[PDB]
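Each remark here refers to the structure printed beneath this line.
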There are 2 protein chains.
Amino acid sequence: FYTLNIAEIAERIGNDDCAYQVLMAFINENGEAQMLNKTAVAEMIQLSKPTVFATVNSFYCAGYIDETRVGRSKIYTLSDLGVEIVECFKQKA
Amino acid sequence: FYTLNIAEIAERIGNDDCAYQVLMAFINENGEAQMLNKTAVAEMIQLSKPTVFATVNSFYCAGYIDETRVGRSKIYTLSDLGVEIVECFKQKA
DNA sequence: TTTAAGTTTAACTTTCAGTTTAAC
DNA sequence: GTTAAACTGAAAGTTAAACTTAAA
């Protein structure tokens, strides 16, 4: 339905500390994408649960992270869109 | 760069109270899209500033709302993408 | 004087595991 | 005698409000 420029998105995220760290949390010590529950993310970055959780929620809405039911809770991984956004940043650095 | 299905997004937002109300806040009494600062939104919906603000920020990242500098602060309006998402909901109702 | 936004703390609503007791 | 359920002991998460810092 709608075409998306991945460079603008990455540009926007880069200008917003919380979005940026929420995104990068899913990338591990060896550069590999990983699974995380909401609590892990909030613990990993130094921002409050409300901030981090709301960001996680919106990023799943945006389709940047995936949600999958696991136990009676949920886990988050970067979507293919998520991984592509992360790539723009890696190239900068 | 990336194609987007507007129905899935709307589906995701509809399953998340905060995202949904943050989005609809921009639609006024007469059905018209309107401008809002971050404070207006948080005051309008009954959720905490941290939740609402983080959601606003991520929605601008996603390209659902636009940011424009005004005074030395910012204001938010739905993008064309934002308006299209709102339309799916209007059709449901 | 009404200034706005963000962060932290407190309160309220919907925590998990182990042990003991009761019922089949 | 074994299994299941409930209660108690060692509760967690989210949202809202208030205060402080950067104030117009």
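Residue numbering in chain B adheres to Swiss-Prot, whereby the residues present occupy positions 6-98 in order.
According to its header, this structure was worked out by X-ray crystallography, 7.0 Å.
Using the three backbone atoms N, Cα and C, a Cβ is placed for every residue, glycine included.
Around the Cβ of B:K43 (mutagenesis position), the same chain contributes B:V57, B:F58, B:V61, B:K79, B:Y81, each under 8 angstroms and 6 or more positions distant in sequence. Annotation note: B:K43 (mutagenesis position) sits in a helical segment as assigned by DSSP. For the mutagenesis of B:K43 to A, Swiss-Prot gives this note: No DNA binding. The structure shown keeps the original residue.
As a published mutagenesis entry, B:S63 to W appears in Swiss-Prot alongside the note: Dimerizes, decreased DNA binding. In this view, B:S63 (mutagenesis position) is surrounded by 29 other Cβ atoms within 10 Å of its Cβ, with every protein chain counted. Secondary structure from DSSP puts B:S63 (mutagenesis position) in a helix.
For the mutagenesis experiment B:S63 to R, the note given by Swiss-Prot reads: No longer dimerizes, decreased DNA-binding.
In the shown protein chains, 26 other C-beta atoms lie within 10 A of the C-beta of B:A67 (mutagenesis position). One mutagenesis experiment named in Swiss-Prot is B:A67 to R, and its note says No longer dimerizes, decreased DNA binding.
The mutagenesis experiment B:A67 to W is recorded by Swiss-Prot, whose note states: Dimerizes, decreased DNA binding.
DSSP assigns B:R74 (mutagenesis position) to a strand in the three-state reduction. In Swiss-Prot, a mutagenesis experiment is listed as B:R74 to A, annotated with the note No DNA binding.
Quoting Swiss-Prot on the mutagenesis of B:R77 to A: No DNA binding. Every protein chain considered, the tally of other Cβ atoms within 10 Å of the Cβ of B:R77 (mutagenesis position) stands at 5.
A strand conformation is recorded for B:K79 (mutagenesis position) in the three-state DSSP classification. Of all the Cβ atoms in the protein chains shown, 14 others lie within 10 Å of the Cβ of B:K79 (mutagenesis position). According to Swiss-Prot, the mutagenesis experiment B:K79 to A carries this note: Decreased DNA binding.
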Select from B:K43, B:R74, B:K79 the mutagenesis positions whose C-beta atom falls under 8 Å of at least one C-beta in chain A, and return them in sequence order or as 'none'.
-> none
